[PDB]
Amino acid sequence: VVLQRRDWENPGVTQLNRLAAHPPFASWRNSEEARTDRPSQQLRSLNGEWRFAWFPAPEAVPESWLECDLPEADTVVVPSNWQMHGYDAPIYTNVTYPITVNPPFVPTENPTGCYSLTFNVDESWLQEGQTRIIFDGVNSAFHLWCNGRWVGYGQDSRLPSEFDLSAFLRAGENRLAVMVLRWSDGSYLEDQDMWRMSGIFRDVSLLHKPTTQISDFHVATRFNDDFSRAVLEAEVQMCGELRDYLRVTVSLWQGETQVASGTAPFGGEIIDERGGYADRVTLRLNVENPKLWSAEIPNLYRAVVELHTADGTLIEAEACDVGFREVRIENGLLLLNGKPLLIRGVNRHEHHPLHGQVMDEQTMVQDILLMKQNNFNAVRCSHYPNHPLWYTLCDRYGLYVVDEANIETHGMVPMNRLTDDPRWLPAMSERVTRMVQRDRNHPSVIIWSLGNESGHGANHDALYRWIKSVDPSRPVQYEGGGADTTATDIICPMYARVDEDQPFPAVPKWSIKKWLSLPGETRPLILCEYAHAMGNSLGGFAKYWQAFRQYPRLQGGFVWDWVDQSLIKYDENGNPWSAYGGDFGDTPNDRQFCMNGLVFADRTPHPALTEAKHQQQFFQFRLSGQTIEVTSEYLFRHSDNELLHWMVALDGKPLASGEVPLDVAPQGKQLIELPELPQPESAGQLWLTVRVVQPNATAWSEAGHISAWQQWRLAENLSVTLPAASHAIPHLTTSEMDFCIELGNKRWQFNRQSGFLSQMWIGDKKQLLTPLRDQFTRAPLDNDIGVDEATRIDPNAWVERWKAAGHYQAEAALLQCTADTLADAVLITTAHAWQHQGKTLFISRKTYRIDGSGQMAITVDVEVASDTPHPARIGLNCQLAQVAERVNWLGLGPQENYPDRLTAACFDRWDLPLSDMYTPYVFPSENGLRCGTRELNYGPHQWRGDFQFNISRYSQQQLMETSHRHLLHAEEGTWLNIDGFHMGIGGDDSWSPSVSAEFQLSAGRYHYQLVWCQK
Amino acid sequence: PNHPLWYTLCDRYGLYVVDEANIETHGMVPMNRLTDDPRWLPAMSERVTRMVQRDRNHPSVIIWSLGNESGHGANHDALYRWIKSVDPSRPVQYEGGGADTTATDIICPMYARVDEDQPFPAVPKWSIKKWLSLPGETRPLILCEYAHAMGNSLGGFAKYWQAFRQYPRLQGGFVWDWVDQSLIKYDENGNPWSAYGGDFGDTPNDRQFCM
Amino acid sequence: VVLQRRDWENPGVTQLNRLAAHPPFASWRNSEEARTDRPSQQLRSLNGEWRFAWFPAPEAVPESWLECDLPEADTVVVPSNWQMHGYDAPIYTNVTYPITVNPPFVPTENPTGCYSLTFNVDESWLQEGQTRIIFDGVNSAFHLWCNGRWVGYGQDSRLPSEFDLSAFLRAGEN
Ligand SMILES: O=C1O[C@H](CO)[C@H](O)[C@H](O)[C@H]1O
Ligand SMILES: [Mg+2]
Ligand SMILES: [Mg+2]
Ligand SMILES: [Mg+2]
Ligand code: NA
Ligand code: NA
Ligand code: NA
Ligand code: NA
Ligand code: NA
């Protein structure tokens, strides 16, 4: 009858015999244990080794499995995804559904995980009370049997499913059997852009409650105008038989100190003509001068809810952490405890490179620490309710959480086809309602979300209203259908730009500054997704932050996103590598579009992370004469763990330093007077750097943690001295094939056929492996490629514009190559034209001046045709013969930085090992650039000027030809790229041209100069 | 919702209709026990949504109703908003929970008096004249049930109509009700007689309260 | 399977295989007939004489009833309330529920009306198109079989439940 009913193709049936949702229970039988949050004897983990067998469909499951173990089955760890154990492929797809769109139907071939466990139950659990089993997460649907008998059915992969096992169990041995289906009608609401996996991927537990039990409880905190008084209100629901002797006590604790307590019998206020709830009571506790919860200072009290007799016998106790805080929208501003928030948020999926979508405490803690160490204060549960511990950790460490229903129907056509259909309202309603019922007591949750990318339908409006009616303590947001519909309290677009409108029909993405002031618009704007961090990205990030700070109602956003969704695969030798979409045989796939993280799957930072840290700083700085002005962007805390270190240096050489304690009130200002600095004699630019240092450890950071920094140019002394006049004069030697120049043990050779420096010698050793040549292209970045799908191609993307114009296949044609002897130098003059099919794209005009001191001065002047797409870079490249250990530079660093992503980099003298000058993006591209460089040192070589550069063992050609980073081989020598000008990287999104006009190489005429010598 | 022909006839003859979802949970304690429970939202939504889908093209229907005597629960709020979103062309009304809740566009009490307050706890029935001017109240008031016409009744009917005519925002109401709910029974001869509650051995019963 | 599920005691199942609701349809194949609101050949009333047997519970219904007319059963007019034919008592109660207040459960003693009708369907409807049946009002819940096979289930006493019969019907008697 179970195989006959086919409940997994019926959206009308989303569970069978499932218990009601409720907040985290442990059924403590001792109050002190509840208060301290110690383990509960009444809550057991069924995690560990289980029996598992795979089947191609549910009809292939033998009727024996219900009563007897299958010897074919293996023993696997639960929780797990069965794709992580090799049983079938994980599918990566973005928009297009991973099954045929035929709702409510799924494929007849529907992979099926048969799980089972043989486990003990103690006798004490069956004489008194109620034993339930809790599956925290099962993807995507399942039937359950206990000792051969059918218990029930559940859908929604991301919320706990609970069943009463009381009548099913026996003392001693019992057997659970779970048939998990990969696909169900639930799948139609689970089209998030991520790995599609399956199985019992979250905790399994057994919970014993008394027959007379606390079955639900809500905590509210409300405040007077200045937050100096609060009323904690607790509504408590019971199940079982009503008795006059029953009582509830809610007591509230600050550490070991009890601050408030209330006790009452059951029976609520009159509600309507038929009375009130005899099975509920509300307790109200006064709290004077409450310690308020925020992401800045996560103050928590403990609330213990005791169900007991009037005489004092405890029946059970539940408990939660309480954060006293108010969230409201007033006059178009989102306020926390009366202060306008600035959301430094990131979207975070649940992902681990080894365990797939199984989460554990350590990874969660690691994520939290990294976020807070990098100046994040908020996280969005993209796009489903998370593992229950996540909320607890956000409560305790202090992050703001957007809790989001597990609803995404992105692949529907149009996007609201299911969400506007009243037949899908039941399935949708349980995903919203059961989330609110579970998470409503976590202070860290400040906003509810109705899901993701499912257009805007009537069902959203209804469920919007349901939440407002049930929980008025939190605003509700939802982006679908244009980000400002009647189903959201917050204008919450994805990838809306700062200044540029994108006026798509029906769902335009207005410039965020313009959106706020549309006639009639009052709401605050907080981007649910912005600054797409796919590969070499986060260009233009500073621009968002400049707008966030200037516009009160622009209250920030959530970066997309936190972690690369790469999975570990093994090679022939058993070495690990990172795999993306289409690497598991899966198709259709969206390839590398799954990796948009600020961190790699193993939590190693991308360079972009430091740019987010710098822009998200909580201290702002201004310099006037000798005075630094520090402004706090903290809303609640003083700077009680902050000191300012300042340093003045001349071209990287320190001249002075000092330390000044920070004592800044929230939103306040401090003036710091610098002492007179010793104005030096020698040339160069003076730079002031300041850093905010946290002297003491916190729960989330080590001692000495740098939380903010800033740099300013001070006095510049321009060099006016003539270099030491040389006695030696270089000697020009000519042949039909070459111009050669000699000075002592140095030698330069210019090919008269190509017109490039083909070789240089120090003593007798050759310096080049490839001639020094103009370069106008880069190995394409993910933002240059502009496809969100492997199928979809775009004629407008930068790489496609460059390809179609002939930039990559453009051949250098020599126009001029003269040599001339001067009084103390040899002067080589060249001209070249790069042409593609009769069209002149670029002209390069150069002079090389080798003088008596051994320096070669190169002057370059490039013309770019106004009607060719603006080039990726204007520079030179070559392959040096030398492979050295270190790279030493005076310029912006230490990390990779680009013209539209360099605010975080500082000007100084930097010294890294060669390997650090390469960024291991999984999809290889142009990488490791450093800008604003005045001097570069590598082995015997030194280049001076004002340039950008990258240096590595990988050619721009190898980088653009290889699809994975583990397939790259170090070439012979070192490839050097020296650019005079380099295009912005962009990243406002990654599926359209995103590089702002001021970062495109559009001037038409370009000029840079370089001095190359041997130190 | 009535027999489909009823709407057609109201279209053609000309009567304003309040089309009402088939939801009444009068017997629950408290009256909103089911309507405030999200697990009952699906059942309730179908009774609202399938009514709108069937009847929305009838000119005679001018107001949608969320049902009757089911208290006020969050499911009412959800379904109120669903209708306002799907069909902006008609006000939505619902009396449960005190006749002036957030799930109604119209103050629609049953048996509220003209001049006399009945201040029940939680669900007071204010004088209709006073109700209109409660601080912050803007809505029109139309009684969903008034002048209970049981047996020898309709005393003071004129008092309603005097107030209906004097107060712009008092826009009338619906008498309870049209037809006696008596069934036909026979004695030993074959003579028909009007039977009410209790006359079919039915117990517990509320007797002549059907008429 | 229909006895094991007990869909009438689960508020999560309010229908099975029911078609979407919609405004009144007649499927005219002539525009002038539509305009004039004259009868449509494609819309047929099944009102009239049906076969009917009363039971005290769904467990007491014999399985033979699925494929064969029961001889005990009487011929009755439909539409009707079976209380108006004397099979059991009509109940009058104001506020207090006529069943024990214990959601979602109903009494095991649950009067069960078994309705059936043998009817001809013409062949034109079988070769092409979609043939559905509409029950405008069924108090309070019901299962439906066509020619022995199960079609679907419906609740809500006061709105029409509609079921696609295209795959269930045959040439001749049904
Ligand atoms: O707009 C979106 O594009 C992102 C691209 O990485 C990602 O798929 C998000 O889930 C989706 O909301
Ligand atoms: Mg289903
Ligand atoms: Mg999507
Ligand atoms: Mg049912
Ligand atoms: Na702002
Ligand atoms: Na992505
Ligand atoms: Na590549
Ligand atoms: Na009036
Ligand atoms: Na009555």
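We're sticking with Swiss-Prot numbering for chain B, so the shown stretch reads 394-604, in order.
Placed from the backbone N, Cα and C atoms, the Cβ positions cover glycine too.
For B:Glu462, the entry in Swiss-Prot reads active site, proton donor, with the evidence type experimental evidence. Taking the Cβ of B:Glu462 (mutagenesis position) as reference, residues of its chain lying under 8 Å away and at least six apart in sequence are, in sequence order, B:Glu417, B:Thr418, B:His419, B:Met424, B:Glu488, B:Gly489.
Every protein chain shown contributes to the tally, and the Cβ of B:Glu538 (mutagenesis position) ends up with 18 other Cβ atoms within 10 Å. The feature active site, nucleophile is assigned by Swiss-Prot to B:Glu538.
A sphere of 10 angstroms centred on the C-beta of B:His419 (Mg(2+) 1 binding site) encloses 17 other C-beta atoms. Positions annotated as Mg(2+) 1 binding site by Swiss-Prot: B:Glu417, B:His419, B:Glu462.
In the three-state DSSP reading, B:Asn598 (Mg(2+) 2 binding site) counts as coil. Annotation for B:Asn598 (Mg(2+) 2 binding site): spatial neighbours B:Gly590, B:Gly591, criterion Cβ-Cβ under 8 Å with sequence separation of six or more. Summarising the annotation, Swiss-Prot assigns Mg(2+) 2 binding site to B:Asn598.
Quoting Swiss-Prot on the mutagenesis of B:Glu462 to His: Slowly inactivates galactosidase activity by reducing the binding of magnesium. It increases binding specificity. When secondary structure is read from DSSP and collapsed to three states, B:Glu462 (mutagenesis position) falls in the coil class.
For the mutagenesis result B:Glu538 to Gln, the note given in Swiss-Prot is 10000-fold decrease in the beta-galactosidase activity. Following the DSSP three-state reduction, the secondary structure of B:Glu538 (mutagenesis position) is strand.
Sequence-distant neighbours of B:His541 (mutagenesis position) (same chain, six or more apart, CB under 8 Å from its CB) are B:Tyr504, B:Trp569, listed in sequence order. The note that Swiss-Prot attaches to the published mutagenesis B:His541 to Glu, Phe or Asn is: Poorly reactive with galactosyl substrates. Less stable to heat than wild-type.
While the structure shown retains the original residue, Swiss-Prot records the mutagenesis experiment B:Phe602 to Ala with this note: Decreases the stability of the loop 794-804.
Proximity of B:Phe602 (mutagenesis position) to non-local residues of its own chain (separation of 6 or more, Cβ distance below 8 Å) is seen for B:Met543, B:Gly590, given in sequence order. According to its DSSP assignment, B:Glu417 (Mg(2+) 1 binding site) is in a strand. The Cβ of B:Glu417 (Mg(2+) 1 binding site) has 15 neighbouring Cβ atoms from other residues within 10 Å, across all protein chains displayed. The subset of recorded positions B:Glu417, B:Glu538, B:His541 lying near chain C, with Cβ atoms under 8 Å apart, is empty.
Checking the recorded positions B:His419, B:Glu538, B:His541, B:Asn598, B:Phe602 for a CB within less than 6 Å of any atom of ligand 9 leaves B:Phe602, listed in sequence order.
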